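Undergrad: First, the structure itself, so that you have it in front of you.
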Amino acid sequence: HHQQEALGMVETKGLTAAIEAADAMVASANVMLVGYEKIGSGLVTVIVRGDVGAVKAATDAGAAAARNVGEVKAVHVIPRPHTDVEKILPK
Amino acid sequence: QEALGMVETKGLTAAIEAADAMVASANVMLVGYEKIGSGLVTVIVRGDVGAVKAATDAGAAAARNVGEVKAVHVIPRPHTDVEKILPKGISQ
Amino acid sequence: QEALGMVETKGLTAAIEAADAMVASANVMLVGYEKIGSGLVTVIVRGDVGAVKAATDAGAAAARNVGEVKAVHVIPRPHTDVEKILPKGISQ
Amino acid sequence: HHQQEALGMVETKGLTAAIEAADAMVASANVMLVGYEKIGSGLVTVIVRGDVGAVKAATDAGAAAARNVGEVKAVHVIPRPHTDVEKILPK
Amino acid sequence: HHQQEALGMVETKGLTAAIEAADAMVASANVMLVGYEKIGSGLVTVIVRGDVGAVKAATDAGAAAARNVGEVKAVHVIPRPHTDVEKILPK
Amino acid sequence: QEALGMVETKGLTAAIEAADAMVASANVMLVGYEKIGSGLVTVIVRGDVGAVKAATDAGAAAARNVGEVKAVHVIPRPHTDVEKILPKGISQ
């Protein structure tokens, strides 16, 4: 249907919660895992991409699953243009 | 030469949110991200003074709904070449 | 494919203690360690669901006498290849 | 006049404050920017060099400007011998 | 006598305490220094190896000496099989 | 062989201040700096026992006026070669 493409984040304090978030996200929606990002202070960000509806569903599931394992610091969905979707991401 | 703009957050998600809003206009371009520990992440952009001021305002506005904003600042005219005043290894 | 098990501690000594107990059985194998700052260290193992459950239980049991356990979890069946779901640069 | 040569530091918590300190320092005095140093915990050190009078003037301006932007942790001027001025600095 | 071989840790907050621990450990027992490990947050782990009796004696001395210098976070001895003793250690 | 001296501070500026005072005498030489996170920086020097004792005292005295001193210690005679007892990657 070529709907809006989104970028999805679940940020946790602790890696185990982040791994669970990543697993739960690809388990629920048609999203693909972009990868992990570490910024120190135990903060780990899990990033996925896909349709906004799928990403919103994924990040909701990922956050929910991660909260049963550890601490979730941030959950957000960023709608993106169909080209250069991952351009905004850090190298 | 041209203006330098910074939005610094605690947490990466807020910083990515900030960067997304900052590069959303044509004449603003992303220099990159910087991590210094303690969860602090800085998003740096460059361009005309007006574009940068509007960018950093938009960046901070978007980021604060996601996480904590630690610093917002614009340097209208950097007194040294902007590649000297910036720390090395800025991951775009 | 096979199960994934995590024991996360604050402090390395507790994590090494955890890993020692986790690999103590034959059909459990160590993927490696992961450090993310704030003193947090994660020990990751893989194998059959039952072996991993027993491993993580043993790991957490041993580690808690040495330091603080921050997280214990088993993923029975990872929905993606376990090398994709794991962060890159896992030091064995 | 070949006066005493100094080493100047402004240490902040936060990068934005540090960048402002660096800009303000080279804007006020005849000092040149040696570079940045990161030690984690959000602590960033900006280092300049030049005459003691210039460096004292620079570090004062840099600290003052940085305090309007973020947190300043330390400000100091280290008088140095005319040779191996940057030898004391970390690699 | 081919007794049980052990792995020994002294974990400190601060490097100076860790260096003192390492020195005190090889000074007291027949243990050899494997090396240091840094995990951030000022936490440094000093690791030695040898007979359980020697390692127990070493880690006790190392911890005691380190406590006179700085903060000790953890002290532990891990008995190991005679082969792949350092296999359990991080790369 | 010869004595080992350490001054550990929170903050780099204090550590640089410490190092400046420590190398100020002829027969004291800087091994280098070490960062371990949490803002902790260690300055390490080597030389004769007396020179090192005077160096570390001077280093701590100078550093405490700039920042916090976390640790001061001298090892008169390292029981192992000083390159083994030191952590790897000491940036001079």
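Sequential numbering from 1, following the chain as shown.
The deposited model was determined using X-ray crystallography, 2.4 Å.
Cβ atoms here come from the backbone N, Cα and C positions, even for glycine.
Below are the features listed in Swiss-Prot for this protein:
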- E:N30 to A (Swiss-Prot position 29): Subject to propionaldehyde toxicity, makes about 75% BMCs, shells are wrinkled and leaky (MUTAGEN)
- E:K38 to A (Swiss-Prot position 37): Slow growth at limiting vitamin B12, wild-type at saturating conditions (MUTAGEN)
- E:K38 to Q (Swiss-Prot position 37): Improved growth on 1,2-PD, makes slightly larger BMCs, alters accumulation of PD metabolites (MUTAGEN)
- E:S41 to H (Swiss-Prot position 40): Crystallized, central pore is less symmetric, no change in shell permeability, increased permeability to glycerol, wild-type growth on 1,2-PD (MUTAGEN)
- E:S41 to A (Swiss-Prot position 40): No change in shell permeability to PD, excretes more propionaldehyde, wild-type growth on 1,2-PD (MUTAGEN)
- E:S41 to M (Swiss-Prot position 40): No change in shell permeability, wild-type growth on 1,2-PD (MUTAGEN)
- E:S41 to Q (Swiss-Prot position 40): Crystallized, central pore is occluded, less permeable to substrate, 75% DDH activity, cells grow slowly on 1,2-PD (MUTAGEN)
- E:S41 to L (Swiss-Prot position 40): Crystallized, central pore is more hydrophobic but same size, less permeable to PD, 50% DDH activity, cells grow slowly on 1,2-PD (MUTAGEN)
- E:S41 to T (Swiss-Prot position 40): No change in shell permeability, wild-type growth on 1,2-PD (MUTAGEN)
- E:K56 to A (Swiss-Prot position 55): Slow growth at limiting vitamin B12, wild-type at saturating conditions (MUTAGEN)
- E:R80 to A (Swiss-Prot position 79): Subject to propionaldehyde toxicity, makes about 70% BMCs, protein shells appear wild-type but leak (MUTAGEN)
- E:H82 to A (Swiss-Prot position 81): Decreased amounts of PduP in purified BMCs (MUTAGEN)
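Thinking about packing and proximity, how do these listed features fit into the structure?
TA: In the three-state DSSP classification, E:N30 (mutagenesis position) falls within coil.
Look at E:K38 (mutagenesis position): DSSP puts it in a strand.
Around E:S41 (mutagenesis position), the C-beta neighbours below 8 angstroms that are at least 6 residues distant in the chain are E:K13.
Reduced to three states, the DSSP call for E:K56 (mutagenesis position) is helix.
In the three-state DSSP scheme, E:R80 (mutagenesis position) falls into the strand class. Summarising the environment of E:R80 (mutagenesis position), the number of other Cβ atoms within 10 Å of its Cβ, over all protein chains shown, is 19.
In sequence order, E:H2, E:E5 make up the list of same-chain residues 6 or more apart from E:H82 (mutagenesis position) whose Cβ falls under 8 Å from its Cβ.
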Undergrad: Going through the mutagenesis positions E:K38, E:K56, E:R80, E:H82 in order, which have a C-beta under 8 angstroms from some C-beta of chain F?
TA: E:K38
Undergrad: Distance check, please: Cα of E:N30 (mutagenesis position) against Cα of E:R80 (mutagenesis position), rounded to an integer number of angstrom.
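TA: Spelling it out, the Cα of E:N30 (mutagenesis position) and the Cα of E:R80 (mutagenesis position) are 16 Å apart.
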Undergrad: If you draw a 10 Å sphere around the Cβ of E:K38 (mutagenesis position), how many other Cβ atoms fall inside it, taking every protein chain shown into account?
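TA: Here the count is 19.
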Undergrad: Out of E:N30, E:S41, E:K56, E:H82, which mutagenesis positions come under 8 Å of chain C, measuring Cβ to Cβ?
TA: E:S41
Undergrad: If you measure E:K38 (mutagenesis position) to E:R80 (mutagenesis position) at Cα, how many Å is it?
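TA: Here the two Cα atoms are 23 Å apart.
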Undergrad: Between the Cα atoms of E:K56 (mutagenesis position) and E:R80 (mutagenesis position), what distance do you get, rounded to the nearest Å?
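TA: Counting only the Cα atoms, the answer is 13 Å.
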